[PDB]
Amino acid sequence: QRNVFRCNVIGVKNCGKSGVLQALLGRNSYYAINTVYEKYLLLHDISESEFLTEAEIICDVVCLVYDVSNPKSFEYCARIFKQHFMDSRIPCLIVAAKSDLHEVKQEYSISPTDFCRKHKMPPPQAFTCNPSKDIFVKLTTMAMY
Ligand SMILES: Nc1nc2c(ncn2[C@@H]2O[C@H](COP(=O)(O)OP(=O)(O)O)[C@@H](O)[C@H]2O)c(=O)[nH]1
């Protein structure tokens, strides 16, 4: 019965990934850990690159992070999902980051809400560093399945 869970935080460069790790540590290093309700959630900051290694794919739960101010950020999340996680035993969560900024329409063929519903993912979770613990509990909860 594991109580320590690993989560890969994946998204476009400067989409607010490091903010998510710092938020878990309680703020407004590419790994961050803290207790979640007692469970331990270990986040991994996966920098944007050309491809992902099989060491960056394995985890207990995936946190796909896209930027609501960057219309090109969700396409990356959707592409990575279908390539590495759509055909996997790994639960996935999509987070609409920088929520406090204005939501410009994402340039993808499918809406985020539709895309999530299409692949049995929870609806897109809004998040900002300006911090709630909601996503980390859900990430941990989804890891406990
Ligand atoms: N408005 C807003 N800006 C943010 C938030 N989180 C991060 N940023 C800004 O986004 C920029 C890049 O974020 P960063 O953490 O470096 O993302 P990363 O490069 O993917 O790790 C930073 O200069 C932050 O000021 C947020 O929740 N709200």
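Heads up, chain A uses Swiss-Prot numbers, so what you see runs 415-442, 455-463, 468-560, 565-579.
Just so it is clear, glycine is given a Cβ too, placed from its N, Cα and C backbone atoms.
The secondary structure of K427 (mutagenesis position), as reduced to three states from DSSP, is coil rather than helix or strand. What Swiss-Prot says about the mutagenesis result for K427 to V is this: No effect.
Among the features that Swiss-Prot reports, Mg(2+) 2 binding site is placed at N428. The Cβ neighbour count for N428 (Mg(2+) 2 binding site), using a 10 Å radius over every protein chain in view, is 13.
Taking the Cβ of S432 (mutagenesis position) as centre and 10 Å as the limit, one finds 17 other Cβ atoms among all the protein chains shown. Mutagenesis annotation in Swiss-Prot: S432 to N, described as No effect; the structure shown retains the original residue.
Around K427 (mutagenesis position), a 10 Å sphere centred on its CB holds 12 further CB atoms from the protein chains shown. With 4 residues left out of the model between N560 and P565, the distance spanned by their C-alpha atoms equals 7 Å.
With 12 residues unmodelled in between, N442 and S455 have Cα atoms 16 angstrom apart.
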